[PDB]
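Report on the following structure.
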Amino acid sequence: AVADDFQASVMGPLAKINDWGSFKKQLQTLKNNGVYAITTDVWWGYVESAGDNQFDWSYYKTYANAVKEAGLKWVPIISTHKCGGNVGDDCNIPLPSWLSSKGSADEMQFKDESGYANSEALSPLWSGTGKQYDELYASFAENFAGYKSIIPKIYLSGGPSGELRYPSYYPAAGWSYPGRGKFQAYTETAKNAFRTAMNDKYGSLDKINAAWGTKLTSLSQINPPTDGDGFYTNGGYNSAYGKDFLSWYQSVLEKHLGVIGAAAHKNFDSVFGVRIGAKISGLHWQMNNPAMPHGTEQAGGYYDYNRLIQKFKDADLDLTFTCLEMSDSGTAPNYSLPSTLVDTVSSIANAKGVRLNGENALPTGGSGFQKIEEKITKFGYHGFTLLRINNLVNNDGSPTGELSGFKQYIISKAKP
Ligand SMILES: [Ca+2]
Ligand SMILES: [Cl-]
């Protein structure tokens, strides 16, 4: 069964609201169907665009006012990531542009196996990332304290697309599905952080060689994989070196979760006092590829789900997972097993007492709702958020054909 406190929420639209009357009609219809809350990307690029610590919350106060007036709860996602920004993308909401003048690009960004630089979110390795998020959370808390009664939960963005991961798969870097993507530790800052991490762990270059079986003559010859595709088949993954690299690669995300979690708790616990959550990506493809098993997950930063989910527990953050609507396939060439992935992550979270919340990866309907229903009831989910509002209600406020199924399968699980 779903958890005793289960509620169904719906993600708001991607595009900035420019017709408030239309959005209000949509909100009324969702409320009339028993929807609990609206989840909302609160874009960093919208709210601190003019300068460091120069805030503009007015659009989101309007947004929150509309949600409140419709009798809905509001679940803000503090979205410290970029939306699109490449020609043809369906949004263009970059990080605040002044950030570029505050630290070195190398320390602030991600670089892939081929040298492609990605700026979808600030690197956890930048000294200024934690400080910037702390200021932003403080500002949110200060500006939205008067909205306490309508905010039941707050989400953090742990990286690209609001997910705690590396920007490992990116169309503008040459990626297309079902590519495993690429490791994202090729900035000098990342390479040096890995060298420093290994020197700290083993104590010297010679002790690193002792652990790895290598014959390096300087720390500067230590690098991330210089060929990611064959990282399993070439003995990389199974090697002491490969395990050290992947563990470290994941540890960067884990420390980041700790930092942003602590900043969120510090700013929110005495103002809102609600559950705070973050999201793990559903990297469901290349799971069972014989030549690169779990290659997509690994490039994204996922080496050990037990340990990663333990960090959620330690940081006292709830876990949102995705792909709840998808079925297992496992066939070449996609090697995609999202339903098994959901079971894996969900089972681990429940074993640890980490509260689960769910989302669909892609717009869905029909059988998608029955799959979501299976997951939320098998694993005692505390919430489900449907992406997105226009898949349930048209601009004029009329239901799509899917609202009925969403209501019958999902909303009906909630106590009103
Ligand atoms: Ca700031
Ligand atoms: Cl946009």
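Chain A is numbered as in Swiss-Prot; the shown residues are, in order, 36-451.
Per deposition record, X-ray crystallography, 2.0 Å.
Backbone N, Cα and C atoms are what each Cβ position is placed from, and that goes for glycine too.
Noted in Swiss-Prot for the protein shown:
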BINDING   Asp76, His116, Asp124, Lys314, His319, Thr357, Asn395, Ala396, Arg423  substrate binding site
BINDING   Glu83, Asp87, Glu170  Ca(2+) binding site
MUTAGEN   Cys118 to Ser  5-fold decrease in activity
MUTAGEN   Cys126 to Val  20-fold decrease in activity
ACT_SITE  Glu198  active site, proton donor
MUTAGEN   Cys358 to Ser  60-fold decrease in activity
ACT_SITE  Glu394  active site, proton acceptor
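Swiss-Prot feature annotations superimposed on the structure.
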| residue | record | Cβ neighbours (10 Å) |
| --- | --- | --- |
| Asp76 | substrate binding site | 22 |
| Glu83 | Ca(2+) binding site | 23 |
| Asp87 | Ca(2+) binding site | 13 |
| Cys118 | mutagenesis position | 20 |
| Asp124 | substrate binding site | 13 |
| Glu170 | Ca(2+) binding site | 16 |
| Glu198 | active site, proton donor | 24 |
| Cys358 | mutagenesis position | 25 |
| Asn395 | substrate binding site | 24 |
| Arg423 | substrate binding site | 15 |
Taking the recorded positions one at a time (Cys126, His319, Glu394), which has its Cβ surrounded by the most other Cβ atoms within 10 Å?
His319
Based on Cα coordinates, which of the following recorded positions are within 10 Å of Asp124 (substrate binding site): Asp87, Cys118, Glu198, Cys358?
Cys118
DSSP-derived class (H/G/I helix, E/B strand, else coil) of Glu170 (Ca(2+) binding site):
helix
Please check the recorded positions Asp76, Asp87, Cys126, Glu198, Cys358 against ligand 2 and give me the ones with CB under 6 A, sequence order.
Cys126
Alpha-carbon distance [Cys118 (mutagenesis position); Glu170 (Ca(2+) binding site)] in Å:
21
Most distant Cα pair in Å, residues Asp76, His116, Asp124, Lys314, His319, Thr357, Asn395, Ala396, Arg423 binding substrate:
24
Entries of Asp87, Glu198, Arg423 (recorded positions) sitting next to ligand 1, with Cβ under 6 Å as the cut-off:
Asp87
Candidates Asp87, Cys118, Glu198, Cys358, namely the recorded positions, that fall within 10 Å of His319 (substrate binding site) by Cα distance:
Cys358
With an 8 Å cut-off on Cβ distance to the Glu83, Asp87, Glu170 Cβ center, who else from the chain surrounds the Ca(2+) site?
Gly86, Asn88, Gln89, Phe90, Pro131, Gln167, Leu171, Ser174
Check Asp124 (substrate binding site) against DSSP and tell me helix, strand or coil, would you?
coil
